[PDB]
Amino acid sequence: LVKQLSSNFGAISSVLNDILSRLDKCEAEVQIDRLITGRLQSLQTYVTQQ
Amino acid sequence: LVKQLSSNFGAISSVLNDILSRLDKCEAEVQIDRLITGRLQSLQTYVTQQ
Amino acid sequence: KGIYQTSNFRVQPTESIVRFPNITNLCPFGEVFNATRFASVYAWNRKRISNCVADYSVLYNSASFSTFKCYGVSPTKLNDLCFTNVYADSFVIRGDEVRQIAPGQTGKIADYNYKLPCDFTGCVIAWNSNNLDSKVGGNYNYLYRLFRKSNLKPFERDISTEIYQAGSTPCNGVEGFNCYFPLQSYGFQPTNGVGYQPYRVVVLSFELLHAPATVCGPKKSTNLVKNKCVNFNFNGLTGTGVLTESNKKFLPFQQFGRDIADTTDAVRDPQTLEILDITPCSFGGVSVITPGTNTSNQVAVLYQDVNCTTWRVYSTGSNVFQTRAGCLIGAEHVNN
Amino acid sequence: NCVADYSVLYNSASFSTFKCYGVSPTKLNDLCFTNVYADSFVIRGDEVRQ
Amino acid sequence: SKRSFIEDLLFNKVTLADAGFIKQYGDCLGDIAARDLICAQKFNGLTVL
Amino acid sequence: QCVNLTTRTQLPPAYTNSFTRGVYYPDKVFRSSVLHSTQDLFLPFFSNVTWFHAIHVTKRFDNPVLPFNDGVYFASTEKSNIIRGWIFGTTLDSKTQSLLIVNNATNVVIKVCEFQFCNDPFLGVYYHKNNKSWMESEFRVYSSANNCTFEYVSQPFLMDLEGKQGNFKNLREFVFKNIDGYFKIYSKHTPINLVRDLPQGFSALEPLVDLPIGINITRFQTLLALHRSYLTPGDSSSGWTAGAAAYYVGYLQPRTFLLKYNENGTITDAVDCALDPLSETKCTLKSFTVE
Ligand SMILES: C=CC1=C(C)/C(=C/c2[nH]c(/C=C3N=C(/C=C4\NC(=O)C(C)=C4C=C)C(C)=C\3CCC(=O)O)c(CCC(=O)O)c2C)NC1=O
Ligand SMILES: *[C@@H]1O[C@H](CO)[C@@H](O[C@@H]2O[C@H](CO)[C@@H](O)[C@H](O)[C@H]2NC(C)=O)[C@H](O)[C@H]1NC(C)=O
Ligand SMILES: CCCCC/C=C\C/C=C\CCCCCCCC(=O)O
Ligand SMILES: *[C@@H]1O[C@H](CO)[C@@H](O)[C@H](O)[C@H]1NC(C)=O
Ligand SMILES: *[C@@H]1O[C@H](CO)[C@@H](O)[C@H](O)[C@H]1NC(C)=O
Ligand SMILES: *[C@@H]1O[C@H](CO)[C@@H](O)[C@H](O)[C@H]1NC(C)=O
Ligand SMILES: *[C@@H]1O[C@H](CO)[C@@H](O)[C@H](O)[C@H]1NC(C)=O
Ligand SMILES: *[C@@H]1O[C@H](CO)[C@@H](O)[C@H](O)[C@H]1NC(C)=O
Ligand SMILES: *[C@@H]1O[C@H](CO)[C@@H](O)[C@H](O)[C@H]1NC(C)=O
Ligand SMILES: *[C@@H]1O[C@H](CO)[C@@H](O)[C@H](O)[C@H]1NC(C)=O
Ligand SMILES: *[C@@H]1O[C@H](CO)[C@@H](O)[C@H](O)[C@H]1NC(C)=O
Ligand SMILES: *[C@@H]1O[C@H](CO)[C@@H](O)[C@H](O)[C@H]1NC(C)=O
Ligand SMILES: *[C@@H]1O[C@H](CO)[C@@H](O)[C@H](O)[C@H]1NC(C)=O
């Protein structure tokens, strides 16, 4: 699970602070949404395996 | 499952009618694809739990 | 051989209706785009547009716009929509600075004069005005803020003229070294470069399909019909379903109702002030009982949640029998 | 070894096009740039799109 | 019904979410005042066989 | 034309508790029988709200230039309509544009304008001699007004502005916030009969107006009316007794809230997520009860 935090999931980077520092709220929202969806899917996979 | 229909899933809106009334099929198709992917994911999660 | 679940019973829309607010005045295109004296960019003029029809085909005859960029809505849907609260922010800027009038831009105009949000739904329109705003000897009437302590917030206006202190020594309200007047005047001349020619810019800002509206497209309304699956269009909100009378009491500022699922269930009819409930017209499971296709091509249909004791069935046929599981059509009941 | 203030350009510089990739313009005040190079040349207007 | 006493107590002691399976379109169309969850489930394709 | 007030008896700022007050509808959409979570500028539950009460028995008439920290919850308990407006701005000395909201006993006037505000503006009432009745005789707010970029004057009306004796008969709650060049005002007038601090209860503030002022606001103050008559001695700066009205000021903060829309579509209850562990669990589980 921790290792799976190191994936872009289609975003520009896997670091939230990196996105919020390069992009603004103008464009960072879509990237953060992609990261949120990917990490939520990872959590769902973990819970299903559990 | 019914409550999870109120999620953007990265689309501009969680309602198909809003997307289809604000955007033509030109740009509405990508938003509807995002919504379809998210709702299919929700259904798959429900079926796995079942 | 077996019983197979098929798609739930579907009812197609019989007809389409359109219900737009009762208004006939044309929106003030002449008073916005044809104005003789546009404002300066630092003091930009905001005008409220309400209770009119946004036909906007009158502009084709006379005006041709250098740039027309819409955000939050496609250009092609503007005729099918109506807009809640519409504000036209008009000003004049340099030709090279038109690109700065856009969400998430930087520059003197975007920073110190006119900032736009990115949660912005609207359209930016710009057109050259070299033949109007430019005269020989330089038209120094149009000013812009050149120095500011910090960037403006979105849709913020700052009309002050206090001396800008650049260095350490206080200016004490008078010019000097490292003490500049914040506003500088554009020099517009007719024999001057296209990138440094006057451009008139109008930013129309509005919201869509969230609140009551009074500026609507040129769509023609249609008579209202109830208790039939129809393709309605209530204030630019399209969809399908059955409209029925409602006991809900909307507040004066509310136009739409919504579910736990965020779909629209109630709507205030713009013509007559009543609340109509919207219900989808497809409902009820359907199953197909079949022997093997090799054995026969016959099938029975089990319509769950319908009473067979204008039914919601594809074809009544014969041998309609009511079981506790639903209405079975095409099967003969036997007491054995 | 710079301080990329770039507000000194507003006084006399007027850019016909200014398009930034990988960075939001509004965030250019908030960042530090590691390996900065400036590639300078002259073309005709019709080729600026290229 | 041929349920015994104990079966009757057991049936009364646990409340079923459905309470029957024939919920017609007219019923869900008429009860606009009361928001039953079953009507929403049925309108969103979720049926209980 | 303005005059300072000299008969001043000031004390430290009294504080009181906001008992789950200051909730407003976050959108203009009808919702009924639903638990909706929203994050916005909300007044935190059980916050310290500063209290200013103008009475004569002491001669206090307090009206400081308070800050405007990205949103304000104002709440006036009164019976004789003393509080009759506000001044919002950043410096309030004509160097910048400022917003004025005033109810001068005939119209509600809103002006975004470069006002040269006076040090202690007021709206003095006087007992007129043409007829023995209580009406507006002084408008002492600003000395000048130029470059004046907004106007929202309403239709004429009349209001009973007589100084009454008894408990506070009205509680008017307001939420002001300046977002993206829009001054949003939510309001709620409720009848109460109390002579003490903010009542217990719950009342959702409906949206009132969404003014496009487009200015920078960091400070504000309240415009109070001054009850003047022939039963008191002194000059203009001293011939005056304040009314019997009180008001409360709290500051909105970015908070997550869980609101409950009842069957008729009115918010009947709310839970302040991040107030305490119990409300934190209610926030996490999306319910107003925990087993
Ligand atoms: C301050 C600006 C101001 C606001 C925001 C305002 C809003 C406002 N005042 C109202 C009535 C009313 N307004 C008042 C008086 C007041 N209401 C107040 O907010 C204040 C401060 C006073 C005191 C001067 C009263 C008393 C009523 C109801 C009439 C009554 O029952 O006597 C109403 C109900 C609609 C209507 O008038 O028919 C609104 C929305 N009036 C104003 O003057
Ligand atoms: C809105 O007004 C306040 C006060 O005028 C501004 O805040 C000041 O900004 C300057 C910048 O140098 C500081 O020196 C002051 O100390 C600040 N004072 C306060 C109370 O914050 C603020 O910059 C203005 N906002 C915008 C977008 O212009
Ligand atoms: C000597 C060049 C050093 C550059 C350092 C690297 C990055 C600094 C960020 C931007 C530099 C270009 C700013 C152009 C001015 C804004 C133009 C406008 O929109 O009006
Ligand atoms: C705008 O002005 C021109 C020139 O007077 C005129 O021809 C045109 O009809 C006007 N358009 C509108 C919508 O008023
Ligand atoms: C709508 O407008 C038409 C023509 O003005 C009028 O006949 C009709 O009565 C109006 N309906 C309502 C509800 O106002
Ligand atoms: C279908 O019917 C034919 C008899 O005509 C038989 O040969 C065949 O095996 C059957 N196939 C299946 C899948 O039942
Ligand atoms: C509707 O269906 C139920 C269950 O089958 C049945 O009891 C009832 O009689 C039906 N309604 C009528 C009018 O027969
Ligand atoms: C079946 O039973 C019902 C009632 O028991 C009776 O009305 C009907 O005539 C019977 N039909 C046959 C074919 O036996
Ligand atoms: C008293 O009034 C004058 C102008 O009316 C004002 O300049 C002065 O500041 C006031 N006194 C104080 C202490 O503010
Ligand atoms: C702020 O609120 C807390 C709890 O109500 C209280 O203990 C504290 O005294 C308040 N602050 C002041 C200055 O009164
Ligand atoms: C003050 O009240 C008078 C009428 O008594 C009215 O004419 C005026 O509009 C009000 N003040 C302002 C600024 O409107
Ligand atoms: C502001 O007021 C001053 C003096 O009244 C005037 O010189 C200046 O032109 C005004 N600026 C604007 C934008 O109205
Ligand atoms: C809701 O409104 C109805 C009338 O529309 C009324 O009978 C009922 O008392 C109201 N209930 C609540 C909790 O407000």
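Shown for chain B, in order and in Swiss-Prot numbering: 962-1011.
According to its header, this structure was worked out by electron microscopy, 3.0 Å.
Cβ atoms are placed via backbone N, Cα and C, with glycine included.
Applying an 8 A CB threshold to same-chain residues 6+ apart, the list for B:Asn969 (variant position) reads B:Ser975. In the three-state DSSP reading, B:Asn969 (variant position) counts as coil. The note that Swiss-Prot attaches to the natural variant B:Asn969 to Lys is: In strain: Omicron/BA.1, Omicron/BA.2, Omicron/BA.2.12.1, Omicron/BA.2.75, Omicron/BA.4, Omicron/BA.5, Omicron/BQ.1.1, Omicron/XBB.1.5, Omicron/EG.5.1.
Among the natural variants in Swiss-Prot is B:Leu981 to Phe, noted as: In strain: Omicron/BA.1. Taking a C-beta cut-off of under 8 Å and a sequence gap of six or more, B:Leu981 (variant position) has these contacts in its own chain: B:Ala989, B:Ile993.
Sequence-distant contacts of B:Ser982 (variant position), defined by Cβ-Cβ distance under 8 angstroms and a gap of at least six in the same chain, do not exist. Among the natural variants in Swiss-Prot, B:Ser982 to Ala has the note: In strain: Alpha/B.1.1.7. The residue drawn here is the original one.
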B:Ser982 (variant position): secondary structure state under DSSP, collapsed to three categories: helix
Listed variant positions (B:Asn969, B:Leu981, B:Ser982) that sit near chain C [CB under 8 A]: B:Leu981, B:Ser982
